[PDB]
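Participant: Here you go, one structure.
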Amino acid sequence: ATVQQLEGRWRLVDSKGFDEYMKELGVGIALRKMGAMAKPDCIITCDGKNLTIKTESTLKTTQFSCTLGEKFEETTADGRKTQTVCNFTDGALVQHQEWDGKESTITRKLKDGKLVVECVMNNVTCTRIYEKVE
Ligand SMILES: Clc1ccc2nc(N3CCCCC3)c(-c3nnn[nH]3)c(-c3ccccc3)c2c1
């Protein structure tokens, strides 16, 4: 498994726990309704250790870029400014966010040809499945 195997455009096809995760993050009702009903594509590109992830939907589009292993300021979809680091470890892309004494982890992995995205904060979890799109 390598980080390049995650590259491409991926379309959300299933979600569990996302509203509960947004509630744990402190996200207000307007953004939570958006996130409940948006059907995003995620576009992952990686050039060596340079990673970009763009999330596109009719309701909201976000994008960040980073160098694997390097701490950077990420503005999240809900507007947090976190100290984030992304690494490819044990066959998964692991994204660690820290802000205001809080922390959340997001993992992305390839399983059966689908992109499986899992998030957690304070044991509140989400699982989102994306299928590869042309
Ligand atoms: Cl308001 C809000 C708050 C938190 C969010 N966390 C997200 N992530 C979950 C998957 C791992 C990366 C983080 C995503 C998201 N990113 N890619 N897919 N969903 C969204 C989001 C963005 C645009 C359209 C629909 C949903 C989002 C929106």
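So for chain A, numbering is Swiss-Prot's, and the shown residues are 2-135, in order.
Quick check of the header: X-ray crystallography, 1.4 Å.
Cβ atoms here come from the backbone N, Cα and C positions, even for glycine.
Reproduced below are the annotations present in Swiss-Prot:
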- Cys43, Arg109, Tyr131: N-eicosanoyl ethanolamine binding site (BINDING)
- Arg129, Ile130, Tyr131: (9Z,12Z)-octadecadienoate binding site (BINDING)
- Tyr131: hexadecanoate binding site (BINDING)
- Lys24 to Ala: Loss of ligand-induced nuclear import; when associated with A-33 and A-34 (MUTAGEN)
- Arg33 to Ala: Loss of ligand-induced nuclear import; when associated with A-24 and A-34 (MUTAGEN)
- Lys34 to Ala: Loss of ligand-induced nuclear import; when associated with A-24 and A-33 (MUTAGEN)
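Describe the structural context of each listed feature in the structure shown, including burial, neighbouring residues and relevant distances.
Facilitator: According to its DSSP assignment, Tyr131 (N-eicosanoyl ethanolamine binding site) is in a strand.
Counting only same-chain residues at least 6 apart in sequence, those with a Cβ under 8 Å from the Cβ of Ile130 ((9Z,12Z)-octadecadienoate binding site) are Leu13, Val14, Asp15, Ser16, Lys115, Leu116, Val117, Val118.
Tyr131 (N-eicosanoyl ethanolamine binding site): 22 other CB atoms within 10 A of its CB, across all protein chains.
For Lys24 (mutagenesis position), other Cβ atoms within 10 Å of its Cβ number 12.
Counting only residues at least six positions away in the same chain, the Cβ atoms of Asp20, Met23, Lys24 sit under 8 Å from the Cβ of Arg33 (mutagenesis position).
In the three-state DSSP scheme, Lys34 (mutagenesis position) falls into the helix class.
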Participant: Excluding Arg129, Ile130, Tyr131, which residues of the same chain place their Cβ within 8 Å of the centroid of the Cβ atoms of the recorded (9Z,12Z)-octadecadienoate site?
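Facilitator: Close Cβ neighbours, site residues excluded: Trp11, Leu13, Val14, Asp15, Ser16, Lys115, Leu116, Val117, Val118, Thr128, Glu132.
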Participant: List the Cα distance (Å, whole number) between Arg129 ((9Z,12Z)-octadecadienoate binding site) and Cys43 (N-eicosanoyl ethanolamine binding site).
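Facilitator: Answer for this pair: 11 Å between alpha carbons.
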